[PDB]
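Below is one structure, written out as structure tokens; comments come after it.
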Amino acid sequence: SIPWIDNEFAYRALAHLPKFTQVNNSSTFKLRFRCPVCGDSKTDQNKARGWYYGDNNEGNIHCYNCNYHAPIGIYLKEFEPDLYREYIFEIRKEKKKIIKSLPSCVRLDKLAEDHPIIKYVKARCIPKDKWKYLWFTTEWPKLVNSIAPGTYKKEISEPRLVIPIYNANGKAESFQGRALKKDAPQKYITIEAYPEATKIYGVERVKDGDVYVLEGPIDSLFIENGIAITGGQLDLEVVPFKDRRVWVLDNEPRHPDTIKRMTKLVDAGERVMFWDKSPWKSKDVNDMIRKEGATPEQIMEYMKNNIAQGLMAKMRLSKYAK
Amino acid sequence: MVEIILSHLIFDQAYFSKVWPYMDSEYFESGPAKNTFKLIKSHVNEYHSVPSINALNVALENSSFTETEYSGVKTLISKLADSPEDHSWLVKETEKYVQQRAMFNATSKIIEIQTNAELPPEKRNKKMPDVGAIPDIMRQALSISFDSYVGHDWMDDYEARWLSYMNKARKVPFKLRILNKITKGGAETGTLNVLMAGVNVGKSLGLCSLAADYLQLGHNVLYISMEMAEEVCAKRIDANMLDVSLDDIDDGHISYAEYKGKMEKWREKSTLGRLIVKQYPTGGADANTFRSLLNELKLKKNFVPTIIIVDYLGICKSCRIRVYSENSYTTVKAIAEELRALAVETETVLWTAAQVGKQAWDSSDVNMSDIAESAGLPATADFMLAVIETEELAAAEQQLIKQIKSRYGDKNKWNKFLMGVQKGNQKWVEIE
Amino acid sequence: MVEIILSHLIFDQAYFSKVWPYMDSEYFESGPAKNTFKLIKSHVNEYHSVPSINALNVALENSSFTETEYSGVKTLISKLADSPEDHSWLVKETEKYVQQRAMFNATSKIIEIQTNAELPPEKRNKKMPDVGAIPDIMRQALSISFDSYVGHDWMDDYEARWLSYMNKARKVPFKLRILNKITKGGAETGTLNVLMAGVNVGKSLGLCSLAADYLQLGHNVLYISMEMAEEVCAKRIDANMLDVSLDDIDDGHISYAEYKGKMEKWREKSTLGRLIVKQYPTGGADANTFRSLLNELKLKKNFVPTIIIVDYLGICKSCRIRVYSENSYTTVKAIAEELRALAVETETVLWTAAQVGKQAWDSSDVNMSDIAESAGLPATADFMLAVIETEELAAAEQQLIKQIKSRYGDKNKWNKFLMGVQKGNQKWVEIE
Amino acid sequence: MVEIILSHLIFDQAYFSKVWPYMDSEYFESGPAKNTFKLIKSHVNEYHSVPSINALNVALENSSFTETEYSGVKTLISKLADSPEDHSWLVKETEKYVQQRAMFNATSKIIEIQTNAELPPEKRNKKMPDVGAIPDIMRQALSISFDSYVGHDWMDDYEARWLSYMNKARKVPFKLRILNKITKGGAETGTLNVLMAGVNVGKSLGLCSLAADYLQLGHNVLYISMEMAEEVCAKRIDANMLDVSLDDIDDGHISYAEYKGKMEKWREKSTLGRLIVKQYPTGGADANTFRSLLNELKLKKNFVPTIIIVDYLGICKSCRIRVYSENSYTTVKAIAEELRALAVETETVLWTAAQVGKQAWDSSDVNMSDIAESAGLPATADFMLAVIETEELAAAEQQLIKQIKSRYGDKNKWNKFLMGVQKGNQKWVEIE
Amino acid sequence: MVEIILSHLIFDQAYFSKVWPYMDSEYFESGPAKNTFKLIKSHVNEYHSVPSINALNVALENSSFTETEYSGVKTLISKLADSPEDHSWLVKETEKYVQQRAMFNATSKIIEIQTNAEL
Amino acid sequence: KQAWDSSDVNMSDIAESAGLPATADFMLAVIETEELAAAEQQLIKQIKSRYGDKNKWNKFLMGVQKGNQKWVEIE
Amino acid sequence: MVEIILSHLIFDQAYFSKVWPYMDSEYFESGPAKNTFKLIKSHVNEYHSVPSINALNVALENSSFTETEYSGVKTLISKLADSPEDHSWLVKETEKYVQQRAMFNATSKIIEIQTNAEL
DNA sequence: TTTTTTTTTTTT
DNA sequence: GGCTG
Ligand SMILES: Nc1ncnc2c1ncn2[C@@H]1O[C@H](COP(=O)(O)OP(=O)(O)OP(O)(O)=S)[C@@H](O)[C@H]1O
Ligand SMILES: Nc1ncnc2c1ncn2[C@@H]1O[C@H](COP(=O)(O)OP(=O)(O)OP(O)(O)=S)[C@@H](O)[C@H]1O
Ligand SMILES: [Mg+2]
Ligand SMILES: [Mg+2]
Ligand SMILES: [Zn+2]
């Protein structure tokens, strides 16, 4: 198919749609908009469940409200035949910033031992030394607007735990804020100094031997050579130590997305971790530590004797499925 | 002028009586117009009357439409009004609009077809017509008109019937008088003639005999052989015309001197045409390839045929359907339609030879329920004959013709007659 | 829809007299519509007549309603429509509305019954029906139909049935006295009637004679031909109607002047019908293609026939069998059933012809046992007339008509009769 | 691929001699490609030869272009090399490119015609054709195949045809005088020959007899077994060649001395060929496997077989159709077509067996209709003989061979002849 | 060593004669290598000859896969180049590679069958 | 069904497929009539004999004993 | 269901008679389950009778492992109870468990063989 | 929509 | 703030 011309035609046709958004990352062409087929959610007028994907082999539209999915050509012919004919004829026609200041931030290692967040991190059972990499803020929106103005409409006083993300050079080019309260718009609000900032945590702290890729940076704290891809799309290329890295996901065997990711990793022949014999059964490492009492050295012992790759990984995954 | 068309469908009766049977949902844009026409058509199908504005507003409320579609339909219904105009400009304007919409739809369909064809196999859409089907679609769109003839109306179409009585179509005579008797003077120009027969019973023998007979009458004959080499067909023709058996030619009984003398004696005769034999691989030729062959024959040899002969219909390519897409019946019917269209376009008598089913083999009588590949061939054909040399006709050096479908005359007059097939000379002689 | 229902209750008579007995207060709403209908019902009860707008407003003024109810009723009364919608659509739509509202009310009632059932027995309403009454309640919701006509009810439709026997509502005369005598007034609508032809008996002569006779009596005739073209069948029709011999047309004895004069003389007569001749290939017309042809003729030609004449039953194709045979019993039985179903569903007299058994061919007498179609045609045919042509009858220009199956009347009343067949004009004349 | 087309136009005479006849400026582009082709066409018109790079550059200097077009043409001309690609792929690819560009141009032309038609008559251009020219425009763009050969002429090529009559290199003798007599010189290369009979009648016996007869004539024979093992069939070939028995081999009546003496005596003969026996599991081979087997045989040993014997076509597996995708009439015919294509590609005589349905397993005669698998096999076949054995025949050890489909010669000259089949020796013996 | 195998399938008639009968599409990769081999196999089935670089580029342009796949195939084709080699080392190495890929596919299918039957 | 209670059974009497005789090395037909049953014998006919010539010794009478489920020869 | 299997090996008798011959130390685990089964098998080999819980504690005391796993083993033998389950279900579930573990071990073994062949 | 095996049934 | 096939 012809992705670029389809993307252009979809852009022309859907420029006028409600909630139209040009959600285009560095490698994908997605358009977010309110689904004209169903008007998206009747209750929520700000929902834009109409999505066009040009990254797909053929730019395809799908609504998450009316569950209407089709190619761009089908929608164009069934809704705008006028430009559809011109498009179908065209078918054969073609034929960096570094964060330097920490306003309203007090590092946990230098924070007072009586601070409530210190007590919470004790409930989180984080190693004391790791506190020299985490700050606490009472003015997270204020701090972000001080560093990146216009981010927050109001600089409300919100206490969060700020983990700066240091590049291999050790330069904080981003930061993730964890809301202390159980209720929040997002558990981990991550803001980067520049769009090309590193999405991998602990890169500056990588040592010799195998490197363990985890989910949460706090989880990586308990682990030597623990790096954390800070959200985003899992891309092998952006990940260093492509020779020696070790994949460690959450212990959620019945969860479908986790096993999908693990299948993706193993099909790339990677070296992954398996929990099919873990004495603890919590979802993640920190949960095993705080609940099952799991201690980090036992965890490392288990993991160094549970890494599998290739056919070994595949067969050990089959059993771990369910 | 969709709004005017809908308004005068709702508010006018003579306009509705004149234009409704020809309107279709595909003639309207996918916005409010198509949905409003859907409501009107559903109401007419359910109650056999033209709906009012209240009926449609009731039908709109009792419909599964989105908010945008509902708003568009309601706005379009509100905008409808009975503008007084003349019932001679409305009909012609509606006809023009319908023709334009049909042409637009045909253009979109062919543009899509071309896009589908260039796709690699195992990804391209199936059941979608190939590139060779493009002109036929464009022939259908131009035929849209608000005038329709369904059957012959007595007392309403009687001038044409009198013309048919008094006038007779031109006929290309045969050389066998029996065929002229059963066809009232021969075969017409734009026709598809088929000589069905069993396997190895004389399909090519009869076609080569016809080719020789037409060549002796001064016609330009094109023999498209899809199964045999050019030299083999030309040797059959030589045996027919030089009165030498195929055994004599193969064994070398005749010398080059006698062969050259006979060929030059035939050349010196003024009442001789030109026969050109073209061989194509099995499944490698279609109607478009035949048209290219005709174009190159006219341009490079100054040759315009009249008696185009295809050795076997079942081997040729569909030209409208992709290979191995539909069943044998549909593909063979499409081939027959394409060949008849080619014959009509080129004004050439087209002769072919299909194969009967296994049941008809060694059967003393055959009928229309014996065609192997497709029973739709008689419908497309204009004259169809059969060969019944089963068990004892071969010993008597004879044959039999059933006359399965004869559009030139009446099949039940000389339905079965005996033909003296001579296989050494590859010819038909008459028993008279 | 409620606005339309109330408006046409106020401003109509037939609609009121048709839908008032099936109209209840609970069918409308719990707001302005219910109050307006209560006013209408109160007025019709106190004064047995449909109220007017002024009377309705006076009643609303002298009524116990709050401010919001007063405003709603006033607005609804001011929003009445006197538009004259078609009666059939109005009745059907109000029936659907009533049925939907009744179903909704019954479902709500059974849900409330179930909810009350799951309550402390000491604490429940006594008036609420028990759970066992649920299946009956829904039945009362399903027993709502403005008009109940399921079949023919003996002792409840005897007055309408008598009007059928006196008015001969089903009979279609023949224009031949003998055929009317043995059919008690002609053939009936929704019937299949066939002619059995023995030796020297064409099947299309009798069919063309019947078609001409029906045409002279004012009936719309649809002649579907299989083995012949439209022009040939219409030429047989012309021979019978214009009194010109069939061979005279081909020879040219009759000139254009006489032909046109006779045709215009026939056109002047107001007792003449329309004849539509449609041709189909042999075996290419099942009794589902005929339905499409009828739909096209009704939509485009406005031609709704009362007589349908198929040239030959054997040549037709069984839609149910799909596979086709030249002379197979299973196909003939299916073809007859399909054609009779078409006749019943179209309320038309359907005519066809078949060949008698070989033994029937040799014997002047033809027995139902002596029929090519055994237990297949004398089972699906209301009338089966047999035609016998021997040497002595042919020398006297006659054919012996024998009655082999007569659903209409007694078969043995007048079984044998001599018919004056003219093979040149394709006509049947009576014999004194 | 315009660069490739231009490079092989300039730098290849064979390519120029087959594509230049069909090439236009509209086919290439609107930019540098069209200008380069225009320069080439101008140079070839002014001087009847293919230009060189230096001459093309000099002409470009002489010709006048704007700056952009001049730069584009210079850049394109710089990019021309010999690059000796395959001729067949090159001509096929340029034909595809020409066809797709012609289709694009035709679609644009008809779109322009439609756009001009909608314009008012005053504004519209008179040069553009009417809409009625849309179909043929799309048809002339579907008849642009690359084919300059028109075919035989029968009067301008009778000398070449007579010379072709003397080319008997296709014939392969049979070593049996009766088979040569009925085939007019034996079987021909690239033909599908079939030997059909019932179960346990001697089909593989006849195949092994033919293999031995061809081996004794010096041919290379490739026997492909589908049921039996390699050593079992080689035992039958040994029984035919050494001429002792089948049971005596297994009963020890032949000592190793006599066995060796005979094999070495046959080795000393210079008239002996090479025989390779290959076995395949049932339903696991076709021409695709056979072509790879042929390539491996040619690479490993100096063995190019002239005769290819397939144990049974039915046991074989079709290339495109899966194991049970479609019914027997299709996949069997597909396998037959693939085998004939393989034979005509390798120019080898292909022999195979066929099964007969149960209706003729105990009959004194077998017809062509008695083919157990698809009836398309007796359509792709060329010399389908038949083996019939009865009790009287088995008493005399004389199988009857009936000529079922004879494409080489007259099927009815010697229709039935007796053979002298010796079952112990697996040999066919002629009867005099 | 997929690049070497493809390069000597293109630029070596002796190598193609022995390895081709056995080469299959499931022995290379799920990305550029499989697509390039599919192009080569289609060309061989259509013309019974080994395609050249120009033929591969032409077939690549007349292909329907996405931008990533197109770029990968283009890079792989541009990297194909004949090298001074010896028939034996190549045939043995190709046999080892084909056997290893066959074993890998077999064990993957075995794992798939085991994890499918346990449903 | 047509071969049941018949004095002779042919190869064409195979029930479920005509391909079974084609894909079978050896087949033997067991035939029993009332006379044969009274003689405690069965006629075995060689229908498809791939190990030898079927014309020779085509039909011989085995001495089936139904009580002992045993075949015995008559030689 | 290793806990159920061990508990019904120690306590149940007919289940022990039917299932013991088809028991191997490779079917259970590489942790506390394997150690417990090894202790039970050693005891049944020494004394041709099923051991008791006190006997298991004595065997743990005299025959010791590294404390890291030894704690896990001693906390593994604290849950084995009588739990009179039905015989047919217990046998069927034990058979399914041992079959699954045998398939897993065979797949791991063939993967290791393939890995060794590559070396 | 045809094609081929096998069976079962029925009609002539 | 993402999430489809
Ligand atoms: N060389 C020949 N010499 C004499 N008679 C021949 C020769 N070739 C064919 N015939 C006869 O001609 C008859 C008809 O052959 P064809 O013309 O090929 O009929 P056909 O229907 O075309 O056969 P097909 O195409 O294989 S179904 C055969 O049955 C033979 O008897
Ligand atoms: N070992 C043998 N000794 C003697 N005669 C044999 C032997 N094997 C077969 N025959 C004879 O060969 C005749 C037919 O041979 P076949 O080749 O088996 O026939 P065919 O079954 O058509 O070929 P197939 O099925 O591909 S093996 C049988 O009727 C036997 O008389
Ligand atoms: Mg032929
Ligand atoms: Mg056999
Ligand atoms: Zn939606």
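Cβ atoms are placed via backbone N, Cα and C, with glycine included.
Pulled from Swiss-Prot:
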BINDING   C:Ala197, C:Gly198, C:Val199, C:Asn200, C:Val201, C:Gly202, C:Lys203, C:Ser204  ATP binding site
MUTAGEN   C:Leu192 to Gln  Partially suppresses phage growth inhibition by extra copies of bacterial AbpA-AbpB
MUTAGEN   C:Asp213 to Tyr  Partially suppresses phage growth inhibition by extra copies of bacterial AbpA-AbpB
Taking Cβ atoms only, which of the binding-site residues C:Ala197, C:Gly198, C:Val199, C:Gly202, C:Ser204 fall under 8 Å from chain F? none
C-beta crowding around C:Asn200 (ATP binding site), within 10 angstroms: 15
So among C:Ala197, C:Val199, C:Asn200, C:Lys203, all listed as binding-site residues, which is physically nearest to C:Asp213 (mutagenesis position)? Use the C-alpha atoms. C:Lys203
Look at each of the recorded positions, C:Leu192, C:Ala197, C:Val199, C:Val201, and point out the one with the fewest other Cβ atoms around it within 10 Å. C:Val199
Minimum Cβ neighbour count within 10 Å among the recorded positions C:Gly198, C:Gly202, C:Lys203, C:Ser204, C:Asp213: which residue? C:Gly202
Helix, strand or coil at C:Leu192 (mutagenesis position) [DSSP, three-state]: strand
Through the lens of DSSP with three states only, how would you label C:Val199 (ATP binding site)? coil
From the Cα of C:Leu192 (mutagenesis position) across to the Cα of C:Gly202 (ATP binding site), what is the distance in angstrom? 19
What is the interatomic distance between the Cα atoms of C:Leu192 (mutagenesis position) and C:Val201 (ATP binding site), given in whole Å? 20
The correct three-state DSSP answer for C:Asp213 (mutagenesis position) is helix
